[PDB]
Amino acid sequence: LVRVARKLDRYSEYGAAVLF
């Protein structure tokens, strides 16, 4: 994941494809 930004960013798209 990207370091400077996560929220509303990258963990969003992966999280919703992997977790949700």
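The numbering of chain A matches Swiss-Prot: 532-551, in order.
Recorded method is solution NMR.
The backbone N, Cα and C atoms fix where each Cβ goes, and this holds for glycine too.
What Swiss-Prot notes for the published mutagenesis of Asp540 to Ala is this: Does not affect steady-state activation. Significantly slow the activation rate at the most depolarised potentials. Accelerates the activation rate at less positive voltages. When secondary structure is read from DSSP and collapsed to three states, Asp540 (mutagenesis position) falls in the coil class.
Mutagenesis annotation in Swiss-Prot: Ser543 to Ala, described as Increases the activation rate more rapidly at high voltages; the structure shown retains the original residue. For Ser543 (mutagenesis position), applying a Cβ distance below 8 Å and a minimum sequence separation of six or more within one chain yields no residues.
In Swiss-Prot, a published mutagenesis experiment is listed as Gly546 to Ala, annotated Slows the activation rate. Around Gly546 (mutagenesis position), a 10 Å sphere centred on its CB holds 12 further CB atoms from the protein chains shown. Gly546 (mutagenesis position) carries a helical DSSP state (H, G or I).
Take the CB of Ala548 (mutagenesis position) and look out to 10 A: across all protein chains shown you find 8 other CB atoms. One mutagenesis experiment catalogued in Swiss-Prot, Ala548 to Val, is accompanied by this note: Perturbs steady-state activation. Accelerates the activation rate at the most depolarised potentials. Affects modestly the activation rate at less positive voltages.
A C-beta separation below 8 Å, combined with a sequence spacing of at least six in one chain, links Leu550 (mutagenesis position) to none of the other residues. A mutagenesis experiment is reported in Swiss-Prot for this position, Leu550 to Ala, and the note states: Slows the activation rate at low voltage gradients. Increases the activation rate more rapidly at high voltages.
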